[PDB]
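Novice: Have a look at the structure that comes next, please.
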Amino acid sequence: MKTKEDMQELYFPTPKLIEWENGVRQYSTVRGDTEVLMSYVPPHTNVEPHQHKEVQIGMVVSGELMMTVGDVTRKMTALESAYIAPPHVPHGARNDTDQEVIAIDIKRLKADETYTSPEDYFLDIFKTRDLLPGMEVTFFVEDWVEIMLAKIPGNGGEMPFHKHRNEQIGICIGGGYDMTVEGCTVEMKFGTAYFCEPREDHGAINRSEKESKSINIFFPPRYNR
Ligand SMILES: O=C(O)C(=O)Cc1ccccc1
Ligand SMILES: [Co+2]
Ligand SMILES: [Co+2]
Ligand SMILES: [Fe+3]
């Protein structure tokens, strides 16, 4: 027995706003062992190095960010790179530009997961292709995680309703569309996050007049095994 509002809090949890002294603002959404943070990093601003037991996956959605993981510093272009900072590995960043950076982090710690990364921490685009006709996706791949950018066209662009054992978590980064998880449909906006546990049915349809974009993350990988 799950109410409408009950289900909303599970699959599309209400974010909290976090503000740091340095000026960074974060929108934080949580379900169980996984946290999604959308960060707004102001111009010419440092994010002090730190480290934690949780693994963290990061990506720039807008702007350009100087990112440090371990002793590897790398310029991050919007949506063209991701990094993984394994547990306890120190990491921080600087917005070294005149413009605000919008970024996304996933912080996670779940049993029976080994958190590896490329030797230099950063992932480049593995492959871009249509997942479904007209639906362009872009993959970033590790053993235990698969990042999939998706463009869902307007005018009926749709991911049919389905499920899989893979956990799938994500966040809308453009336009709008309807997403349903089990018995719950939400109109996604920029920043709306969703969390699907194993075997929870879900789908999406974009009945707007323009394409929408999303970031979707599989644990473990679903397409590039
Ligand atoms: O490929 C899947 O398993 C998906 O769930 C794809 C997807 C894309 C956009 C919104 C929801 C699901
Ligand atoms: Co961190
Ligand atoms: Co899915
Ligand atoms: Fe239309």
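For this deposited structure, the header notes the method as X-ray crystallography, 2.0 Å.
Heads up, the Cβ atoms here are built off N, Cα and C, so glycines get one too.
Below are the features listed in Swiss-Prot for this protein:
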BINDING   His50, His52, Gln56, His91  divalent metal cation 1 binding site
BINDING   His162, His164, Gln168, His202  divalent metal cation 2 binding site
BINDING   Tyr223  substrate binding site
DOMAIN    41-106  domain 'Cupin type-2 1'
MUTAGEN   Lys107 to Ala  Significant decrease of isomerase activity
Novice: Looking only at the domain 'Cupin type-2 1' (41-106), what are its DSSP counts of helix, strand and coil residues?
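Specialist: With helix first, then strand, then coil, the domain 'Cupin type-2 1' (41-106) has 0 helix, 43 strand, 23 coil.
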Novice: Rounded to a whole angstrom, what is the C-alpha distance between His52 (divalent metal cation 1 binding site) and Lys107 (mutagenesis position)?
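Specialist: The separation of the Cα atoms works out to 10 Å.
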Novice: Could you tell me which of the binding-site residues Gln56, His164, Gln168 have their C-beta within a distance under 6 angstroms of some atom of ligand 2?
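Specialist: So the answer is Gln56.
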Novice: Measuring Cα to Cα, how many Å separate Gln56 (divalent metal cation 1 binding site) from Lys107 (mutagenesis position)?
Specialist: 4
Novice: Sorry to bug you, but what's the C-alpha spacing from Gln168 (divalent metal cation 2 binding site) to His91 (divalent metal cation 1 binding site), rounded to the closest Å?
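Specialist: Between the Cα atoms of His91 (divalent metal cation 1 binding site) and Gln168 (divalent metal cation 2 binding site), the distance comes to 25 Å.
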Novice: May I ask which of the recorded positions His50, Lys107, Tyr223 have a CB within less than 6 Å of any atom of ligand 3, listed in sequence order?
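Specialist: Correct list: empty, so none.
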Novice: Which three-state DSSP class does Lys107 (mutagenesis position) fall into?
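Specialist: Assignment for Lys107 (mutagenesis position) reads strand.
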Novice: What is the one among the recorded positions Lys107, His162, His164 whose Cβ has the most other Cβ atoms less than or equal to 10 Å away?
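Specialist: The residue with the most neighbouring Cβ atoms within 10 Å is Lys107.
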Novice: Determine, for the divalent metal cation 2 site, the additional residues of the same chain whose CB lies within 8 Å of the mean position of the CB atoms of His162, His164, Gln168, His202; present them in sequence order.
Specialist: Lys163, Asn166, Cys196, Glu200, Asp201, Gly203
